[PDB]
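Undergrad: Before we start, here is the structure in question, set down as structure tokens.
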Amino acid sequence: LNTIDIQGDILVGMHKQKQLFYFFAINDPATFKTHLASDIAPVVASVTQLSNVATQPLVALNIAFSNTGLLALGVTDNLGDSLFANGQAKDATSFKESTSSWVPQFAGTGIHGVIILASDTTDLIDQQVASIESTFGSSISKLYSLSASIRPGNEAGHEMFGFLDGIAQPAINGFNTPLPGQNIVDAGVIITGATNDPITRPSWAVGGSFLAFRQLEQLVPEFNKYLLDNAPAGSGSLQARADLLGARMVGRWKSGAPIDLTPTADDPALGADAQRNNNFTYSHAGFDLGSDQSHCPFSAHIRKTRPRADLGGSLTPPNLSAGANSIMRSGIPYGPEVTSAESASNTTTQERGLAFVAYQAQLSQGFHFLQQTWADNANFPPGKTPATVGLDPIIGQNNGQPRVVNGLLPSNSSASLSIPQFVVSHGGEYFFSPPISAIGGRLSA
Ligand code: HEM
């Protein structure tokens, strides 16, 4: 790997308090290219730079292009990815959703790219945006944007449902020092043209990655109310038992504690411990892997998206199964905190959610595969008893309607729940984040 030439959000994440997703079209390739080379390319933050606190810019900038943006730039080379080429709108029906609920700018292929601006204040971001718009002039056009932020206080690093996020990533072999239980993968799973990437890419694409962007609204008061209404009977407060159900749905407690290691009560100390909070496989000493949902439901979100021992491999950490289906996640929450009024009425009045960002070298193996073949598949994971696992309670989709999810109730692993959508996709796009040398190189030529 040459982490000098790889955009930082791909392998490191921007790790700033604020981010802006600036979605643009290219009006005029010729003028746009000039300013791409002079104004954008030299300030794109790399993995190497973001990997050291002393070399992190006040504004971390990354930029990615859609198939039609690349077309607008006169670049027609085959990036080796049909899903990217066709755009996410065309792919929506693969996830049993429709472009009906999408931001209208996303329901098409008019968006040519996205600029990711990140800084610890919104002030610095808007300065950089004002400069970009000034210098590019009418060669660029803003079609849509989404402002996002780290949540405040003790919810920093947690997503809108309140769960600590950004714990689990694939370790890239030869680059990351793997953590206990962490999967270890070839660089080519995430970085196009890198080690063991079987797909031929254009020359200017080596060091890049596909960026799956999803604007995912979360119905937080509704979720909270559902958990309280369905809290399993037992010891502790109603909220504690409600939290237990929530944790069974995610596969982690709000603290980050993986339920597979903490199956009856939260242990917040575990969530804060990078050396132990991923050290599991779903295998347990005296339990049948195929039928035991006492530690973690077969349908739990993280078990659906990283099956670990459910797809074979070592029963002791680290489990190394399904390395090719790993994704890097750089998502960040958007929208305001939940208000008292919303909580009292258990009803959302304004949009908040996750600005979901997934990187992978193959869309068909990454985001698209986890959503369609695993999360939305009522019979995944395979070989379980009962065999009908049901859907991912967090992201599983059923054309807008309630999702049948099994195994969630600790007192009865055959008990089914009919769970309304908590996450409402408003769509997004598939982009390609090029290596930095390509931005001021071929893409500006
Ligand atoms: C609003 C929607 C979503 C929410 C609230 C959500 C929430 C979470 C949470 C709380 C975790 C645990 C933190 C961690 O392990 O790092 C997690 C992990 C993860 N999620 Fe999601 N997520 C969402 C969307 C998605 C989507 C759309 C995908 C893929 C299609 C996805 C794939 C993953 C993966 C791969 C992990 C790590 C699993 C592992 O390595 O064990 N998430 N998510």
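All chain A residue numbers match Swiss-Prot; in order, they span 65-509.
Structure method, as recorded: X-ray crystallography, 1.8 Å.
Yeah, the Cβs are placed from backbone N, Cα and C, and that goes for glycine too.
According to Swiss-Prot:
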MUTAGEN   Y208 to F  No significant effect on enzyme kinetics; when associated with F-398
MUTAGEN   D229 to N  Drastically decreased catalytic efficiency in reducing H(2)O(2)
ACT_SITE  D229  active site, proton acceptor
MUTAGEN   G230 to L  Complete loss of activity for ABTS and Reactive Blue 19 but not DMP
BINDING   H365  heme binding site
MUTAGEN   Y398 to S  No significant effect on enzyme kinetics
MUTAGEN   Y398 to F  No significant effect on enzyme kinetics; when associated with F-208
MUTAGEN   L418 to G  Acquires new moderate non-stereoselective sulfoxidase activity (KM=0.6 mM for methyl-phenyl sulfide(MPS)). No activity towards the bigger substrate methyl-p-tolyl sulfide (MTS)
MUTAGEN   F420 to H  Does not acquire new sulfoxidase activity
MUTAGEN   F420 to W  Does not acquire new sulfoxidase activity
MUTAGEN   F420 to G  Acquires new strong stereoselective sulfoxidase activity favoring the S enantiomer (KM=0.37 mM for methyl-phenyl sulfide(MPS), KM=0.13 mM for methyl-p-tolyl sulfide (MTS))
MUTAGEN   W438 to S  Complete loss of activity or at least greatly reduced substrate affinity, enzyme activity and catalytic efficiency
Undergrad: From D229, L418, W438, which mutagenesis positions have a C-beta atom under 6 Å away from some atom of ligand 1?
TA: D229, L418
Undergrad: Out of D229, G230, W438, the mutagenesis positions in the record, which is closest to the residue listed as 'heme binding site' when you go by Cα distance?
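TA: Looking at Cα distances from the residue listed as 'heme binding site', the smallest one goes to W438.
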Undergrad: Using C-alpha atoms, which one of the mutagenesis positions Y208, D229, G230, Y398, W438 comes nearest to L418 (mutagenesis position)?
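TA: Going through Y208, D229, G230, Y398, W438 one by one, the Cα closest to that of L418 (mutagenesis position) is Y398.
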Undergrad: Between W438 (mutagenesis position) and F420 (mutagenesis position), how far is it from one CA atom to the other, in Å?
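TA: Approximately 18 Å lies between the Cα of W438 (mutagenesis position) and that of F420 (mutagenesis position).
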Undergrad: Looking only at Cβ atoms, how many others are within 10 Å of the one on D229 (mutagenesis position)?
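TA: That number is 20.
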Undergrad: Using Cα coordinates, what distance in whole Å links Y398 (mutagenesis position) and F420 (mutagenesis position)?
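TA: Spelling it out, the Cα of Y398 (mutagenesis position) and the Cα of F420 (mutagenesis position) are 10 Å apart.
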Undergrad: For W438 (mutagenesis position), list the number of other Cβ atoms lying within 10 Å of its Cβ atom.
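TA: Around the Cβ of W438 (mutagenesis position), 24 other Cβ atoms lie within 10 Å.
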Undergrad: Which one is closest to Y208 (mutagenesis position) in space, judged by CA to CA distance, out of the mutagenesis positions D229, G230, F420?
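TA: For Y208 (mutagenesis position), the spatially nearest of the mutagenesis positions is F420.
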Undergrad: Measuring Cα to Cα, how many Å separate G230 (mutagenesis position) from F420 (mutagenesis position)?
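TA: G230 (mutagenesis position) and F420 (mutagenesis position) have their Cα atoms 11 Å apart.
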Undergrad: Expressed to the nearest Å, what is the distance separating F420 (mutagenesis position) and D229 (mutagenesis position) at their Cα atoms?
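TA: Checking the Cα atoms of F420 (mutagenesis position) and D229 (mutagenesis position) gives a distance of 12 Å.
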Undergrad: Among the mutagenesis positions listed here, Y208, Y398, whose Cβ has the fewest other Cβ atoms inside 10 Å?
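TA: Comparing Cβ neighbour counts within 10 Å for the mutagenesis positions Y208, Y398 gives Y208.
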Undergrad: Near the Cβ of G230 (mutagenesis position), how many other Cβ atoms are there if near means within 10 Å?
TA: 15
Undergrad: With H, G and I counted as helix, E and B as strand and the rest as coil, say where DSSP puts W438 (mutagenesis position).
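TA: It is helical.
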